Amino acid sequence: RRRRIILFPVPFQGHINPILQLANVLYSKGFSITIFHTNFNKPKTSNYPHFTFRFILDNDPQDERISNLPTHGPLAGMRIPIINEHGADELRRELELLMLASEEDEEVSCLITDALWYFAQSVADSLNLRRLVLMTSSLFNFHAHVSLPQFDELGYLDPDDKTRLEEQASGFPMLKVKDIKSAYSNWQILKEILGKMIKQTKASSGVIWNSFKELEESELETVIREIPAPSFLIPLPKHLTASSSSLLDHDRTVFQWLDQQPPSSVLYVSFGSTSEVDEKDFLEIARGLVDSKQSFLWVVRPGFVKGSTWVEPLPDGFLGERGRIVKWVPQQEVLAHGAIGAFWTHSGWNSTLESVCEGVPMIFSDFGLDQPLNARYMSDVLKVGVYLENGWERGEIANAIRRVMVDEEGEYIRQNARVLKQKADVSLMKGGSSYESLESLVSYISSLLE
Ligand SMILES: C=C1C[C@@]23CC[C@H]4[C@@](C)(CCC[C@@]4(C)C(=O)O[C@@H]4O[C@H](CO)[C@@H](O)[C@H](O)[C@H]4O)[C@@H]2CC[C@]1(O[C@@H]1O[C@H](CO)[C@@H](O)[C@H](O)[C@H]1O)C3
Ligand SMILES: O=c1ccn([C@@H]2O[C@H](COP(=O)(O)OP(=O)(O)O)[C@@H](O)[C@H]2O)c(=O)[nH]1
């Protein structure tokens, strides 16, 4: 292969997944692939015999700054600003080492990083290496991020202010103030990071968005205005599932059980790869699921319940005939199964986009960051689900599950989800927005060294 691309993901499930999907898409277009990855949260490299992995940044002896960080929960993500602040030298060494060891007939076309590795732009510039960015969150979120200075001066980022929570955001009517407070809160660390992420995204040679035009058409002018480099909208879950990059073992016994269910009769429930709840809320969710009277498959990741290894507070047999709890599944493959009628999601972008691409309507909860914005956009703009925007109460949970899955009143939501899937499929056909994005990305990358 004449042209190599180096990809560098952020080492969490929701960032590794789209990077490795992208890597596969690019591999199928004729590029050779090297993945730079931390030892921390590494995927199974034996699932990717066609990729070269190079492990960087936390090899032994480990950096004192990284070493003692926990491997789960809130503070595991501190690896991100820490690597941004201290990783440049190593990244440069690793890139050079690879460029120096390459064959005569092989060139490195570009580096593709997660947008959150904003430090990588200066490193790539210092080597005369083009950097492209993969955004793993939505165009709508980007629009909100660039609007932060307006939100700041309007008073929305003061958490002591608890007025106007249910009002539309001034100059940004698609959101309510409470959505902005949940997304950004007071967090200075987030403000700093988003600021740098945005600045170095604008300075990059191109931006790949895990999305499609017909999903976020209202947000496209903002991106074209804010980012001078080309943007490419490719909905990665339509090209392939992220099964190979799973960091946990799959419970595939779920498929035998799904095969015993009537069509569209199962609620799939999963709150993603990093979320956690109090014991009280875990129990309220379980009761809502039971009260709904619908069959459900609930992925509860070990560590999801604060206080318990897995699901010890749950009484033995509490889920009845109708419910099953597992640790981890191949989520997109589950969402593609005929038994699934709805998806109760935490509104992480990969999960939301996967559900959209499989035509599965949603119930939304959120745990902050981009999640409330994704929930709001999907529930109010696209209208492909119901947003549980006021906590966990069994009655509310039960009503929402029933509305999406069974009520005649929710038929429009189910239909909206079916049609949105079809638009995703059409976008991949010749002349479609996604097809043209991918063709242009390949031509653009191939032109970078010329
Ligand atoms: C560099 C490129 C990336 C690029 C990717 C598609 C993308 C967009 C047009 C930006 C907006 C979103 C989106 C998704 C878009 O609306 O896509 C359009 O969606 C329509 C359906 O709604 C389709 O009918 C159109 O055909 C489609 O363009 C973007 C910028 C400029 C662009 O040019 C290309 O540069 C290439 C060289 O790298 C060159 O080979 C092509 O001739 C040239 O078109 C194209
Ligand atoms: O049982 C599960 C639960 C989640 N996922 C995958 O984990 C990723 C979660 O990413 P998301 O952006 O939805 O949320 P995060 O985990 O980053 O909060 C998605 O690709 C899911 O398909 C999975 O494979 N199996």
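FYI, residue positions are counted from 1 along the chain as it appears here.
Including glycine, each Cβ sits where the backbone N, Cα and C put it.
What Swiss-Prot says about this protein:
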- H15 to A or N (Swiss-Prot position 25): Abolishes catalytic activity (MUTAGEN)
- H15: active site, proton acceptor (ACT_SITE)
- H15: rubusoside binding site (BINDING)
- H15, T136, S137, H145, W349, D370, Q371: rebaudioside A binding site (BINDING)
- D114: active site, charge relay (ACT_SITE)
- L194 to I (Swiss-Prot position 204): Reduces catalytic efficiency 2.6-fold for stevioside (MUTAGEN)
- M197 to W (Swiss-Prot position 207): Reduces catalytic efficiency 13-fold for stevioside (MUTAGEN)
- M197 to F (Swiss-Prot position 207): Reduces catalytic efficiency 3.6-fold for stevioside (MUTAGEN)
- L369 to I (Swiss-Prot position 379): Reduces catalytic efficiency 2.5-fold for stevioside (MUTAGEN)
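The residue listed as 'active site, charge relay' falls within a strand segment according to DSSP. The 6 Å Cβ screen around ligand 2 retains nothing from the recorded positions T136, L194, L369, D370. With a cut-off of 8 Å between CB atoms and residues at least 6 apart in sequence, the same chain places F8, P9, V10, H15, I19, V133, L134, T136 near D114 (active site, charge relay), listed in sequence order. Distance noted between the C-alpha atoms of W349 (rebaudioside A binding site) and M197 (mutagenesis position) is 18 Å. Sequence-distant contacts of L194 (mutagenesis position), defined as residues of its own chain at least six apart whose C-beta falls under 8 angstroms from its C-beta, comprise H145, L148. Cα-Cα distance from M197 (mutagenesis position) to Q371 (rebaudioside A binding site): 18 Å (rounded to the nearest whole number). Around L369 (mutagenesis position), the same-chain residues at least 6 positions away in sequence with a Cβ under 8 Å from its Cβ are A183, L190.
Over all protein chains present, the Cβ of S137 (rebaudioside A binding site) has 25 other Cβ atoms lying within 10 Å. Sequence-distant neighbours of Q371 (rebaudioside A binding site) (same chain, six or more apart, CB under 8 Å from its CB) are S182, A183, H346, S347, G348, listed in sequence order.
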